[PDB]
Number of protein chains: 4
Amino acid sequence: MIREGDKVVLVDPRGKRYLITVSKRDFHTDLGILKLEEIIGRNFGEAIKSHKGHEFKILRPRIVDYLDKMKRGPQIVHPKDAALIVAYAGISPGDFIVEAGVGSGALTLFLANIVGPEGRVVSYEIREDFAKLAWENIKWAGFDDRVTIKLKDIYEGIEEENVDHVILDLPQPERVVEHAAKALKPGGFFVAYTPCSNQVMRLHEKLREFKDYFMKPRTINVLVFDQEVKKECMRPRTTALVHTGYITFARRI
Amino acid sequence: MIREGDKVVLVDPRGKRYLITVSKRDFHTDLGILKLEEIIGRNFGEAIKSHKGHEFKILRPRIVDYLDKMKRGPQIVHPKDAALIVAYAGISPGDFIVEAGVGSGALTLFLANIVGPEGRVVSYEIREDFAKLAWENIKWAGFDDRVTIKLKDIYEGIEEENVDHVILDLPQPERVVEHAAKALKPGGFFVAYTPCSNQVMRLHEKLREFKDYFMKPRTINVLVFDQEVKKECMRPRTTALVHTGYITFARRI
Amino acid sequence: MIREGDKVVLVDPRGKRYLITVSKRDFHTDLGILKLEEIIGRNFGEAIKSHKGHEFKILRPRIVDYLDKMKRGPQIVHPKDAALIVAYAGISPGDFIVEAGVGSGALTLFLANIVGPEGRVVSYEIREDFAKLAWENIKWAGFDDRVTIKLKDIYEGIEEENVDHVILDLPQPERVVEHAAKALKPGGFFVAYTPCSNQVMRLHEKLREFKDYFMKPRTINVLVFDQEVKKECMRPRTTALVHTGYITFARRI
Amino acid sequence: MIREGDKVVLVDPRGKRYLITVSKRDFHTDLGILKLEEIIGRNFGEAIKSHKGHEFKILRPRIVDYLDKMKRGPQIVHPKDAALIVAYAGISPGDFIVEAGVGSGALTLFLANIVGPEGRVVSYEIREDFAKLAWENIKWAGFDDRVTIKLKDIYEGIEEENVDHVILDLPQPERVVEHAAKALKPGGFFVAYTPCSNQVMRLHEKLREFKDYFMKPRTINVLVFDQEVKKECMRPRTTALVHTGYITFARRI
Ligand SMILES: Nc1ncnc2c1ncn2[C@@H]1O[C@H](CSCC[C@H](N)C(=O)O)[C@@H](O)[C@H]1O
Ligand SMILES: Nc1ncnc2c1ncn2[C@@H]1O[C@H](CSCC[C@H](N)C(=O)O)[C@@H](O)[C@H]1O
Ligand SMILES: Nc1ncnc2c1ncn2[C@@H]1O[C@H](CSCC[C@H](N)C(=O)O)[C@@H](O)[C@H]1O
Ligand SMILES: Nc1ncnc2c1ncn2[C@@H]1O[C@H](CSCC[C@H](N)C(=O)O)[C@@H](O)[C@H]1O
């Protein structure tokens, strides 16, 4: 069922994953040489063995795989932040999303997945090299069909109209507030990710100026604690990622 | 555009949301009486008035309104927990999900909206009053098309096959592990939400025993702090919801 | 034995405490009337019974009982914040402490307990009613031996010299930095408690300006989670106190 | 004023501290030889110079210095946890404390500082090399007067009686419960520090068997978030110490 050119997740015995394109070349590993040609005509769930006899399993790549293994220009918007943006903004299949700060394309890949083949994500970017690398990430993930990158400064305006969500992770989201109020559907969401307290203060004040266009804003911070579970001791993992950014939501009119 | 029988969200000046089916009747509010018939023939983004001069904005119902306004039992799975289920398990449009513990239909509604018209959710439930209640909400939210509620003890087995995700909020997820291993696609996710660390210990024991059926399980705990942001003062809100439940993820072999 | 005028802690069957003054007057309770005079001749570890038959145990009042049961114009600086102030700044028996913001006298009580009968806490306060209130609180607790309340505005200066610590919980702690710099012993701690980010920002501004007077400042934030532990279920408590204030520490060169 | 044999902290133009016993010798350091003969007869707040020009400040050793610079091999109980133990148990000058797990002496130092010259700390230990290292640390910090270490297993029993607090950092505190019930004064505190949920569950089980000797227990967990305050950005430190141990408190009768 797998043909040349298709993408595949190879899982080694230790649980390490390789998101691979099937082709006539021999992939090198910790644990021997895979001949990726042997994968043609196999099914997901079958295995291939390296030259030293270690078994690698073939999985269909999912969004988590693409997200986990893309070329990143550190940092990004993290899974957990993307998650709450989706939840509290209620992003849905079919939604039309404008986003600014395409970066590596991480938030874009996640949002593209949520809106499906019939949703649209339009990403703004001002940095040429980030646009060229994001686009390569989005083609690689197959979202080629639903995402458009505009090499354009969103501060100067939003061309689009009747958008479901404006989602931002750039330095000054306050400079987009006025444009978002025009672009957004009634009941549409303005969403911003900001690492600093200062950015929140500014944004909240701008959103107060635009009380007539937005509902009362909401700013959250998400923490995720991994648990270390064993036979005897169950306890939280000693260190954790405590802070990425704040997320501010505001409903339109 | 708005016709009889459609569902609409009315927003009052304060920002109180009313989820209403538009029909020929009068609706009684703390800001006076409304005639829903005046909504008919109008478009989203427009306003109707009350017999005290107070305006009511008309918005298209989004998933977040349904989750906010549905009938409930006591405990539920909160948006943040479902958010991370979605993010960490890679729940995508078109997915086939098995969930047990429908309860009030909160989680099921969340997942139904993520999977889209072409995804499917099958929910098991042992408690006949909950099943009726949950089904009441999904027809109401319009996910009629994609959701099926089984009145069946999931511990007896999972009749579905090639499922993308098995997602549990029930007292003993360990008693579903063997079943889910057979039901899940290669690469699919077992996901369990458990309030106590006892549950997690027991569940981790079962997954340990099924080592050759799942990758290394990870267990997480998610906290969300709201921020009180004023002109003079930005502090985290004094009080917060600090624990709902632990979430455990395991990918199938 | 216990005599008239002694202060005592009555613990009821449900574990509830009552800090009481022993005297010929009968005290009214959920569980019946207590003849407090019957607590004369009795000793710590003994009990007395209400007219409804219920037994109240007699304990020696400790610092936690005074802190837990005093008259507040709430909220105070919470015992979690005061603990970390003590621990991080090294507050020891015999210390000479200047604090400003006597308020209810809660912080003052805590530090007074720490410094001991031979230590000194000098508390500044600009409000006559608070000063009366707190002084009544500290008498009540037996600390009038070691605490001084100066009805004076600390922004105008600190009369004391060679102080161990300057501990602040007032709105503009930056206006005390210079005075604290000159009041503190070498190795003495400037400590401020500030509910808002904004206050931390200004206080960091001022401490940068006086870098030649202070080591690098450190701002913490402390959360305490309660656990629900029962035979079956052990989980963190659902709701917690998430924020009181930030605490900044600065060592004098 | 400062004579031979006394202890002194040296602060350099970076901020780093060195705690030494003052005696005539060319002290080897990163910024050049010190020669601690220029220091004798000086006062605190003065400066002494090396051969490379730079200046070193003389500070009086506080409890924070001893806890920083001590030989601290084995994992300590953390300052934040010591703090809440002090706070919630109401540990006061002059208290009599039995503690088990002397470890390196860290928790023993901190407690010995709080109970003061007239308090007593009896530390139990079963490991020789730990006991030798612990006694060598407390003598160095000057608490020889108030601390005794017993090379004896606390599970076998508690020799002392009428004690203020039993403070534990060992693997099975539930075995010390009955002994503590005998040793503690009316209103005294049993305090145990456990890194695992399991340990807490066992302990709570024992404490409830001893409901007639103890008030309902209270288990807590403390987190400290460091704040990053730069001129143009305030945010929490990205990473933070999230879990060290749970702490359980119970009042005797
Ligand atoms: N006005 C604008 N329009 C479109 N993209 C923008 C933009 N301003 C910035 N960007 C892009 O948005 C991305 C994130 S900017 C980096 C944000 C950083 N975490 C912070 O602390 O603020 C970058 O790729 C940047 O080039
Ligand atoms: N074996 C089973 N099959 C299907 N549904 C079940 C089930 N056991 C419980 N449920 C349903 O799942 C929902 C949540 S059960 C309550 C969960 C609890 N907090 C715990 O984990 O301990 C209820 O609606 C209940 O009827
Ligand atoms: N310059 C100053 N000198 C002395 N006390 C001051 C002061 N500024 C404020 N205070 C006192 O410090 C205390 C804390 S004020 C900050 C907390 C807040 N205003 C509240 O009341 O909850 C108050 O009792 C106030 O009267
Ligand atoms: N019954 C007992 N009496 C006295 N000390 C004990 C004891 N059981 C354990 N200890 C000591 O208590 C301390 C903490 S024990 C828990 C930490 C971990 N097991 C470790 O050693 O790294 C150790 O110093 C240990 O030697």
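Technique stated in the header: X-ray crystallography, 2.6 Å.
Even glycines carry a Cβ here, placed using N, Cα and C.
Annotation comment: Swiss-Prot describes B:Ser104, B:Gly105, B:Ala106, B:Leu107, B:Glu125, B:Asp153, B:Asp169 as S-adenosyl-L-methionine binding site. B:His78 to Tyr appears in Swiss-Prot as a mutagenesis experiment; the accompanying note says: Decreases efficiency of the dimethylation reaction. Per Swiss-Prot, mutagenesis B:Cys196 to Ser is noted as: Decreases stability of TrmI at extreme temperatures; when associated with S-233. In Swiss-Prot, a mutagenesis experiment is listed as B:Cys233 to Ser, annotated with the note Decreases stability of TrmI at extreme temperatures; when associated with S-196.
Feature map: Swiss-Prot annotations on the structure.
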{"residue": "B:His78", "record": "mutagenesis position", "contacts (Cβ under 8 Å, 6+ apart)": "B:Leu241, B:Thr244"}
{"residue": "B:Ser104", "record": "S-adenosyl-L-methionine binding site", "contacts (Cβ under 8 Å, 6+ apart)": "B:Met70, B:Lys71, B:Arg72, B:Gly73, B:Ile76, B:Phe130, B:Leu133, B:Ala134, B:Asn137"}
{"residue": "B:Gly105", "record": "S-adenosyl-L-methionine binding site", "contacts (Cβ under 8 Å, 6+ apart)": "B:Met70, B:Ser123, B:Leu133, B:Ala134, B:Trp135, B:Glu136, B:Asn137, B:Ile138"}
{"residue": "B:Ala106", "record": "S-adenosyl-L-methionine binding site", "contacts (Cβ under 8 Å, 6+ apart)": "B:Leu67, B:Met70, B:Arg72, B:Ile76, B:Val77, B:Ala82"}
{"residue": "B:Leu107", "record": "S-adenosyl-L-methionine binding site", "contacts (Cβ under 8 Å, 6+ apart)": "B:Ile76, B:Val77, B:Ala82, B:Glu99, B:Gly101, B:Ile167, B:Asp169"}
{"residue": "B:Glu125", "record": "S-adenosyl-L-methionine binding site", "contacts (Cβ under 8 Å, 6+ apart)": "B:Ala100, B:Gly101, B:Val102, B:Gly103, B:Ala131, B:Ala134, B:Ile149, B:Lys150, B:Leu151, B:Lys152"}
{"residue": "B:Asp153", "record": "S-adenosyl-L-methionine binding site", "contacts (Cβ under 8 Å, 6+ apart)": "B:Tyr124, B:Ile126"}
{"residue": "B:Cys196", "record": "mutagenesis position", "contacts (Cβ under 8 Å, 6+ apart)": "none"}
{"residue": "B:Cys233", "record": "mutagenesis position", "contacts (Cβ under 8 Å, 6+ apart)": "none"}
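The 10 Å shell around the Cβ of B:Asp169 (S-adenosyl-L-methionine binding site) contains 26 further Cβ atoms across the protein chains shown. Applying an under-8 Å Cβ distance to chain C, the recorded positions B:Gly105, B:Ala106, B:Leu107, B:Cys196, B:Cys233 reduce to B:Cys196, B:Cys233.
Selection of the recorded positions B:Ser104, B:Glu125, B:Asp153, B:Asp169, B:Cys196, B:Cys233 by a Cβ distance under 6 Å from ligand 2 yields, in sequence order, B:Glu125, B:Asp153, B:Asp169.
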